[PDB]
Amino acid sequence: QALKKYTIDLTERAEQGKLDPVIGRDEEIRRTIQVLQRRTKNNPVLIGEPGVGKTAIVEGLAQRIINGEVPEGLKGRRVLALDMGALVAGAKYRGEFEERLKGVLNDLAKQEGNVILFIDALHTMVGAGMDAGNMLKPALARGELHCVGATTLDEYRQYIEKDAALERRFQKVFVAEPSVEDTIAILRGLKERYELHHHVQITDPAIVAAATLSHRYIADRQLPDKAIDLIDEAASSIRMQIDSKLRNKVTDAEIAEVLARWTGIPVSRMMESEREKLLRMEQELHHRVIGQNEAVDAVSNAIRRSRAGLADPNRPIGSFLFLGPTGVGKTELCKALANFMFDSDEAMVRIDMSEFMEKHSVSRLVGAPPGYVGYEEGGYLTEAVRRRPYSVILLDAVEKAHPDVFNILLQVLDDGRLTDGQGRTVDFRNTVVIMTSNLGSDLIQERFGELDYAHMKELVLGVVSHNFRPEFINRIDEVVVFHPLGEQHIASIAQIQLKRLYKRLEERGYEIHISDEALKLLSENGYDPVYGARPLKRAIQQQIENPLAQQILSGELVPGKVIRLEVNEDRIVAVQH
Amino acid sequence: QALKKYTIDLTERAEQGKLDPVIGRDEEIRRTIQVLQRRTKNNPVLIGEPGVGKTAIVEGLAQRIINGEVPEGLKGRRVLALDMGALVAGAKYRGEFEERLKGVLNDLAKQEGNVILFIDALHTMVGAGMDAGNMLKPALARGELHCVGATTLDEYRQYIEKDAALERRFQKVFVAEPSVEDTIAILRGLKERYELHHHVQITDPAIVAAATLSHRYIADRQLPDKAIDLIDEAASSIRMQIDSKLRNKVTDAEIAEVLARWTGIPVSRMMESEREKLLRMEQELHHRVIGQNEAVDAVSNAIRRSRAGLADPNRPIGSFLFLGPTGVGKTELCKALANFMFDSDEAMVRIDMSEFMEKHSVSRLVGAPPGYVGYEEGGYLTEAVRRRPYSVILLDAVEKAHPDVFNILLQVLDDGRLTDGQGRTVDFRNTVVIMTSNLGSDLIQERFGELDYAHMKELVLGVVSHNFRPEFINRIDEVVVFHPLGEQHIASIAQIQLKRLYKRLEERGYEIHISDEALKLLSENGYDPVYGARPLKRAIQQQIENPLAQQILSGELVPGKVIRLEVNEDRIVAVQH
Amino acid sequence: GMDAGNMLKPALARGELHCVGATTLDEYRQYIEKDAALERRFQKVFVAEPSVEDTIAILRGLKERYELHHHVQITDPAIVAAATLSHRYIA
Amino acid sequence: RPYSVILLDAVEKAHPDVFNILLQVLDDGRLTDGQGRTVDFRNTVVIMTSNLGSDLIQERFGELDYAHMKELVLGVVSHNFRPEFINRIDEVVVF
Ligand SMILES: Nc1ncnc2c1ncn2[C@@H]1O[C@H](COP(=O)(O)OP(=O)(O)OP(O)(O)=S)[C@@H](O)[C@H]1O
Ligand SMILES: Nc1ncnc2c1ncn2[C@@H]1O[C@H](COP(=O)(O)OP(=O)(O)O)[C@@H](O)[C@H]1O
Ligand SMILES: Nc1ncnc2c1ncn2[C@@H]1O[C@H](COP(=O)(O)OP(=O)(O)O)[C@@H](O)[C@H]1O
């Protein structure tokens, strides 16, 4: 016979107990029993995006047939898993696959309607040699074959809904992804099975945490399989930490460590080390951003409102409109924010809006529509956020952008979603959009003297109201205003540049000190109201990197010696003492 | 049993010491024990480059099993390599090989999970013509086999990531290339094994030299395999030098001899030092370009200052300004610098920047937005850099463009990067940027005498300071002065062309010489104050070759005559003596 | 034709065989660089296509061979011209 | 037939990746096909036509020389083509 060859018995395996005792799913199984008890077209196909457990539905049906919870037309059935891969094995000759398939069909006709077939990956049945649909297809029509498909919706619309007769043979039992409490019940049955597997124990707050956070963070896989993967690798981690040298109980700290190994996101709560960071988040950000207190207050309040569960699950973490003097640390607050937010000065997406001066540049930023040249790789913003969900976007110099781009940002800052050219949505609810401009720079550099921050923000917000449309400036979470710098802040910037210079040259091997008079000459040589601290940057770079490295590479200076940077009338001389 | 017939044990070999104690890769073995102790996804397939010892990871796993360095789920587990040889041999009949693998899987089902299978070349078992692999998918589906695979990433993404059951019965183990010191420790253990084997000796500075020379040069083979090949074939070379016509230690000079005898062929004197390589870089730059050492040594000084690394590595390497006469050797200097510096002449990007004056022209030097014209061409300025990661960019006629292109160039000299129209990062921090103009063409062509390199440099530096941006000369490391040609350049280039012509005629069988007066006539027929060498090229070609090839195909010239290229009254004739 | 390879592939992976191979780089790149049990039993010996003068000496030995065969005479300028014209023209 | 005459007639119409193919030709004389191997082009006369200097020559070939005409139409083709392509020509003769 061929049923022993090519078909696997499920009801024997559910009778031995070698399957998942899946909990729930009763409405899909009731619809499958509706379809399997018809007269013609007895052919359900289970359509779901992967991971929703369609194999689990058919095996739960097999378990109900064994236990006897089925109507009086399914008692005694044998559910058989046909293998479409195991039939195209030796078919290298002519008419050899047809021998196997018709042997299977004659055996299933000889069984006299007591066998429910189950073709997992039903899209494989289309091409297996015309060829493989076109032998089953009258048996699927006349209802004598009680086939049960199990497919994915993308594969269904690609393979089967192009072939119309095979599409009308089957019946769609549309399977949705289960909820989080349903996933909890699933993981309770599997908690019994896993605690009998590893000889470990599992705690139910870890189960509800794993299911909820796996719905929250991993949007790539689907529930419940990603949750089961979390639970099982947590169990294996505990099982190896038993014999790597002491628990037997899995808690959600282990789930957080496993999920950090998966995706890297700060899933863990306050461990009283990053909480001391977050309570002094302002004092943290003043290690790199000296002064500019109001916006540091606002942005650290935005992150502290995000981490505390007070974050709105529709809007992003925060929109921001940076104004003020041109170029002081817009970029420095942004890069230090990316540093103390997730990693470093590299997990940001900078988009210079001065490039975006026409509408086809807006086509660049969103993406090309179908039937156009750059359709196949999408836009620039939305591809960047699909790469980097947990990031900070820096739209830089938004005043040079054509005002239509603010409509893209209307969508962005309304609901955290933006649809690119290829017809897909991007979630912005894990980003911090920050937009910089200079639409009040002369006014803020002039009338800052003894005018408070509130009325200054009011007046420059009126200016921006004359600039933009009211629709967009309603969407801004908080406009903040940078104030102009002072000379002690210039001294602080010079101290930070001397610290990184001493770090680089101590990694090189030198020990260099400086006089305070040289720092005063740098503060003289590095400021204007119209540019700010980039004159200080180029002044430090010219007056240090050019003469001192020339003195070092002249075979003159020795590593290890104290190199006191003495001053000159116009320059900086170095000594070996 | 077929366990002794079609499986090869590895635990017996490590028990009897018939394997090799592979050092390192602790994290991968730990994650493999994580994956092998689950209930789902229980089959890790090792994924890495060819020649990285994934089978060595399995051997170290089996050594930890035998020695007892495994958790309490692997003590008592055997590791059996499935014999691809006799099995893939026996694939003649439809029932001969199938019976073999059937009996093998019946034996593995009889072992009841107590025995772990090993399979190498997993894609070969998947693609074999249930031909081979879906004979095992009814076992790996039902969970009666806990085997471990090994394949390359391309075969895993094509043959396994495409499939549906096969994608989920397997797990990724992402092995990469080992580090330098890991290779050092592995080669120390193999030094012990080889000095016990070949009865020769191996030097440990020769080991770290072999690792460095292997990682720098051999690109196809990877670590550890190329280093092991160097060490052991050098040991065989020392063994042959015992019976050559003494020595027992494998020294680093022997490693350099093996490296030269392989397909890399370096000079070992080139691999002695980097500063001697800088001095020979200078000397070979004074070979293809004859005379005029000032700008060449200035570029050499700038290159040594960049390779000293005392400046910012967030900027590109080179920033010069070749001025004066156009096309007389700026191209040749760029080709010689790119040749002797990194690899060859193809590290050049010669772009006439007089083209990009319109707005969409500026869009084409970054790339067209998605859905539009020049998108598939690329950005024309970054596309040559992405393919040439260590290039020398030659911007010709940079002053004849739009000022925002100069802003883009300042962004290049600032950040060392530029995002193209296709939406990715293009790094510029390893290239040599050279821009040219003609502000000092006649300033040098009329004042070649009585003015040295420094005063002409200060004069044309004042000229460029009057003409161009202040930020333009801020970012140039040295505004150099490219030299006008002398007559020794003319004589050198003309004699090189005569050398290749005399080589081709000697291959035909003609020995021809030239008088000095004919070289004077060529120098007068080739020289012009704006072009120089290439009118000399076409003048040499015409005035020599065309009457000569008229005469050779006239039956006039016979090989075996002293042929001096004498002169006419004002022309050049070939005579026979 | 088990036939000739996959019985000798156990001789690879059993520590007995001392074989020497030779093939085209085409079938090397297409058939030999793929197999797993065939990698760590072999080693690339890149045979160089010979130079001019080595070809000249080989042709002088075979000049003796062919003058013994055809009962004609072969000139050595014709040999060096044959090797040079073959290298210059035929690809 | 390795000794032949190849007329790539009116080459300016085609797509610029074909000019990448011909850069391979003029660089080496060997060209990889789809099967994989390479074919020697070092005995053929690869001739190309165009008309990219049409109105330029029908305007200015009168009362001008021949050399600066070649220079000016070389500038026109430098607007059209790539500089490596006009670099790797033996000689661009202009009608
Ligand atoms: N109701 C359920 N109860 C218990 N486990 C379930 C349930 N539904 C799904 N699962 C688990 O989900 C995992 C795989 O689910 P499946 O439904 O088999 O995925 P799938 O239907 O095969 O989708 P693809 O495309 O074939 S991967 C297994 O670990 C099942 O145990
Ligand atoms: N608060 C600060 N602390 C330390 N350095 C800063 C601070 N603010 C500005 N800088 C320096 O000022 C410069 C301003 O550059 P940037 O932020 O790009 O200009 P813009 O203000 O136009 O965004 C930066 O290069 C940075 O090094
Ligand atoms: N830790 C190690 N110690 C010694 N030799 C090793 C080690 N890792 C790999 N090798 C060498 O690598 C070769 C095995 O190749 P392998 O790693 O199985 O191929 P792949 O690189 O495709 O996985 C053996 O010759 C072995 O000597």
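Along the chain as shown, the residues are counted starting at 1.
Yeah, the Cβs are placed from backbone N, Cα and C, and that goes for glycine too.
Of all the Cβ atoms in the protein chains shown, 19 others lie within 10 Å of the Cβ of B:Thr55 (ATP 1 binding site). As annotated by Swiss-Prot, ATP 1 binding site applies to B:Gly48, B:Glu49, B:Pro50, B:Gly51, B:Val52, B:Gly53, B:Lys54, B:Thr55.
The Cβ neighbour count for B:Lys54 (mutagenesis position), using a 10 Å radius and every protein chain shown, is 25. Quoted from Swiss-Prot for the published mutagenesis B:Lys54 to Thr (Swiss-Prot position 212): Loss of ability to form oligomers even in the presence of ATP. Loss of chaperone activity.
Under the heading ATP 2 binding site, Swiss-Prot lists B:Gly324, B:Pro325, B:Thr326, B:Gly327, B:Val328, B:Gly329, B:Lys330, B:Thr331. Counting every protein chain shown, the Cβ of B:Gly327 (ATP 2 binding site) has 14 other Cβ atoms within 10 Å.
Experimental mutagenesis is annotated in Swiss-Prot for B:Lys330 to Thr (Swiss-Prot position 611), with the remark: No effect on ability to form oligomers. Loss of chaperone activity. DSSP assigns B:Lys330 (mutagenesis position) to a helix.
B:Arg475 (mutagenesis position) carries a helical DSSP state (H, G or I). Note on B:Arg475 (mutagenesis position): other Cβ atoms within 10 Å of its Cβ, all shown chains, come to 17. Here Swiss-Prot describes B:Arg475 to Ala (Swiss-Prot position 756) as a published mutagenesis experiment; the accompanying note says: No effect on oligomerization. Loss of ATPase activity.
Here the residue is the original one, while Swiss-Prot reports the published mutagenesis B:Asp516 to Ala (Swiss-Prot position 797) with the comment No effect. Here the Cβ of B:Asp516 (mutagenesis position) has 9 other Cβ atoms within 10 Å, regardless of which shown protein chain they belong to.
In terms of C-alpha distance, the listed recorded positions B:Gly51, B:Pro325, B:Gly329, B:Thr331, B:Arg475 place B:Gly329 closest to B:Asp516 (mutagenesis position). Around B:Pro50 (ATP 1 binding site), a 10 Å sphere centred on its CB holds 14 further CB atoms from the protein chains shown. Within 10 Å of the C-beta of B:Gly329 (ATP 2 binding site) there are 25 other C-beta atoms, taking all protein chains into account. It is 10 Å from the Cα atom of B:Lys330 (mutagenesis position) to that of B:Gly324 (ATP 2 binding site).
For the pair B:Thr331 (ATP 2 binding site) and B:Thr55 (ATP 1 binding site), the C-alpha distance works out to 52 angstrom. Look at B:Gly48 (ATP 1 binding site): DSSP puts it in a strand. In sequence order, B:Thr152, B:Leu153, B:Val175, B:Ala176, B:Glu177, B:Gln222 make up the list of same-chain residues 6 or more apart from B:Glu49 (ATP 1 binding site) whose Cβ falls under 8 Å from its Cβ. Screening the recorded positions B:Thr326, B:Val328, B:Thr331, B:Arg475 for a C-beta under 6 A from any atom of ligand 3 leaves none. It is B:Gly53 that, of the binding-site residues B:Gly51, B:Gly53, has its Cβ surrounded by the most other Cβ atoms within 10 Å. Cα to Cα, B:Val328 (ATP 2 binding site) and B:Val52 (ATP 1 binding site) are separated by 51 Å. Across the structure, B:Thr55 (ATP 1 binding site) and B:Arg475 (mutagenesis position) are spaced 53 Å apart at their Cα atoms. Under the three-state DSSP scheme, B:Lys54 (mutagenesis position) falls in the helix class.
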